[PDB]
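One structure is given here, and the rest of the page talks about it.
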Amino acid sequence: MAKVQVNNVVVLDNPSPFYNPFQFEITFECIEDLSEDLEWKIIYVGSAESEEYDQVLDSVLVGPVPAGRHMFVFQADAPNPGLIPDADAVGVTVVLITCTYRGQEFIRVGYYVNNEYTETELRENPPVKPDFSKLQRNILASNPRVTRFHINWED
Amino acid sequence: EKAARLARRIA
């Protein structure tokens, strides 16, 4: 039934400065010569309080997909700090990697991300306004969350 | 409440 199956996601360049682009090595399997494109997205949760502060870092259309095992590195630019509420800038947040077929999301891989200052003085006495040039992004890559959804694969 | 909200987002 499910034409596409995500086998693995590897977090590359981690930890890294806040401004470095995200890099995930994704491996997936395709059952047939999939008729429509697969739409991969990297979504950054800018604020746990509201979905309005989500930033879609990149949206990619992969296809035609021939039947078989495939692997690619999904790279996406770091979020725009100008849209992140200061209260949510430092500490834990989530980055999501989703895939969508025919406008239906079928997989969501989430990673908890902890943004922290690297200097001891800044860790103990954080600036009034976050300094994204001094933040390090530490993705909690040993604990990924995978959620699969039932979609209509028929054409 | 931040952890509960973030957990709902991943689900």
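A Cβ is built for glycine as well, from the same backbone N, Cα and C atoms used for every other residue.
Record features, source Swiss-Prot:
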MUTAGEN   A:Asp37 to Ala  Abrogates interaction with CHAF1B and HIRA
MUTAGEN   A:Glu49 to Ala  Loss of interaction with TLK2
MUTAGEN   A:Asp54 to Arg  Reduces interaction with histone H3
MUTAGEN   A:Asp88 to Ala  Loss of interaction with TLK2. Reduced phosphorylation
MUTAGEN   A:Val94 to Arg  Abrogates interaction with histone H3 and histone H4. Loss of interaction with TLK2. Reduced phosphorylation
MUTAGEN   A:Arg108 to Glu  Reduces interaction with histone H3
Among A:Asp37, A:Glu49, A:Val94 (the mutagenesis positions), residues with Cβ under 8 Å to chain B, listed in sequence order: A:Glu49, A:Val94
Cα-nearest neighbour of A:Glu49 (mutagenesis position) within the listed mutagenesis positions, A:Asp37, A:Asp88, A:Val94, A:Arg108: A:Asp88
Among A:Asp37, A:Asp88, which are mutagenesis positions, the residue with the most C-beta atoms within 10 angstroms of its C-beta: A:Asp88
Neighbouring C-beta atoms (10 Å sphere around the C-beta of A:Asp54 (mutagenesis position)): 17
DSSP-derived class (H/G/I helix, E/B strand, else coil) of A:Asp37 (mutagenesis position): coil
Minimum Cα separation from A:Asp37 (mutagenesis position), reported as the residue among mutagenesis positions A:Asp54, A:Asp88, A:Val94, A:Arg108 that achieves it: A:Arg108
CB within-chain contacts under 8 A for A:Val94 (mutagenesis position), separation at least 6: A:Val45, A:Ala48, A:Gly110, A:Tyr111, A:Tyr112, A:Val113
Under 8 Å by Cβ from A:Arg108 (mutagenesis position), counting only residues of that chain that are 6 or more apart: A:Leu96, A:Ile97, A:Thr98, A:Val146, A:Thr147, A:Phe149
Local Cβ density at A:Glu49 (mutagenesis position) - other Cβ atoms counted within 10 Å: 14
Structural state of A:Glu49 (mutagenesis position), classified by DSSP into three states: coil
Spatial separation of A:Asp54 (mutagenesis position) from A:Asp88 (mutagenesis position) - C-alpha basis, Å: 12
